[PDB]
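A.B. asks: I have a structure I would like to understand better, so I am pasting it below and will then ask my questions one at a time.
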Amino acid sequence: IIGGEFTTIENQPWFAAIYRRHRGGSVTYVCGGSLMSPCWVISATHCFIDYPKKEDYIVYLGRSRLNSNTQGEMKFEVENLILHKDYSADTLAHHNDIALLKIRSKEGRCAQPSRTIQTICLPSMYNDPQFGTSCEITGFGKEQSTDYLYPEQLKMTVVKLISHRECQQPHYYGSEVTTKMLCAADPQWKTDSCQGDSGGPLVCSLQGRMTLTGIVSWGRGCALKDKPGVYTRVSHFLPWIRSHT
Ligand SMILES: N=C(N)c1ccc2cccc(Nc3ncccn3)c2c1
């Protein structure tokens, strides 16, 4: 997250920190994710497509720092890693960038909701917020595009939704962005999601309820002028989410 501010997990309790274990024992951060139900985390297929072995992943709920066991956190392994069968990646644009991870503790249980661990509701069919709406994003992604390490403390910021008509303009993304994707950015281009933030939640308050409107997916640069963040539009995928869960 470029700009924004440091935060803790009690402020974004549906946030899942997804890590990968390597031969030799080192563990590294992969992407964020969102808890939609006690047993299911939704993320982005691009985060796992090149290492599609469910046994490699570690998922934490209730965690605020990248390398510290926050009081109240809980750790899980992945019982089922489901990738959309028509995922694909062009030079910039990623398609059907959506994945589901059924989670389970070592004792065989799903998540236990608490003060620092909670689900985030899915959106309804044909009803996303209008362009101009402010939505929040969260992640352990880079703080500056030229950084090579991630911040140790979780961060969050606020950005505004951009219409499909505007995002398809030539200086923005042209016909590369489709109706199955949603754009969002800062009008002053000083804050945004960045690498390391993929798979994380784009949460919008609509009709009074917080909903998982998007999943961090892609973008040219980070907080770069005329290049918004692009997010998987969850409402299009309700038939696929219900079928696979
Ligand atoms: N602009 C986004 N919101 C956004 C969202 C998701 C992204 C994921 C990976 C890489 C990016 N781009 C990137 N460019 C330069 C240095 C590091 N990352 C991204 C950008």
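Just so it is clear, chain A uses Swiss-Prot numbers, and the residues here are 179-423, in order.
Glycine too: its Cβ is placed from the backbone N, Cα and C atoms.
So Swiss-Prot says this about it:
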ACT_SITE  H224  active site, charge relay system
ACT_SITE  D275  active site, charge relay system
ACT_SITE  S376  active site, charge relay system
MUTAGEN   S323 to E  Abolishes phosphorylation, proadhesive function and ability to induce chemotactic response; when associated with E-158
A.B. asks: Would you mind sorting out which recorded positions among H224, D275, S323, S376 put a C-beta under 6 angstroms from ligand 1?
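C.D. replies: The ones that qualify, in sequence order, are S323, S376.
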A.B. asks: Once the DSSP letters are reduced so that anything not helix or strand counts as coil, what is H224 (active site, charge relay system)?
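C.D. replies: Reduced to three states, the DSSP call for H224 (active site, charge relay system) is helix.
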A.B. asks: Measuring C-alpha to C-alpha, could you say which of the recorded positions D275, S323, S376 are within 10 Å of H224 (active site, charge relay system)?
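C.D. replies: Qualifying among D275, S323, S376: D275, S376.
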A.B. asks: In whole Å, how far is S323 (mutagenesis position) from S376 (active site, charge relay system) when you measure between their Cα atoms?
C.D. replies: 14
A.B. asks: Sequence gap of 6 or more, C-beta under 8 Å: which same-chain residues meet both conditions with respect to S323 (mutagenesis position)?
C.D. replies: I180, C372, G399, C400, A401, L402
A.B. asks: Taking only same-chain residues 6+ apart in sequence, whose CB is under 8 Å from that of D275 (active site, charge relay system), what do you get?
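C.D. replies: Once residues fewer than 6 apart are set aside, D275 (active site, charge relay system) is near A222, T223, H224, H262, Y265, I393, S395, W396, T410.
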A.B. asks: CB neighbours of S376 (active site, charge relay system) within 10 A?
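C.D. replies: The answer is 25 other Cβ atoms.
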A.B. asks: Take the Cβ of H224 (active site, charge relay system) and count every other Cβ within 10 Å, whichever protein chain it belongs to.
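C.D. replies: Looking across every protein chain shown, the total is 23.
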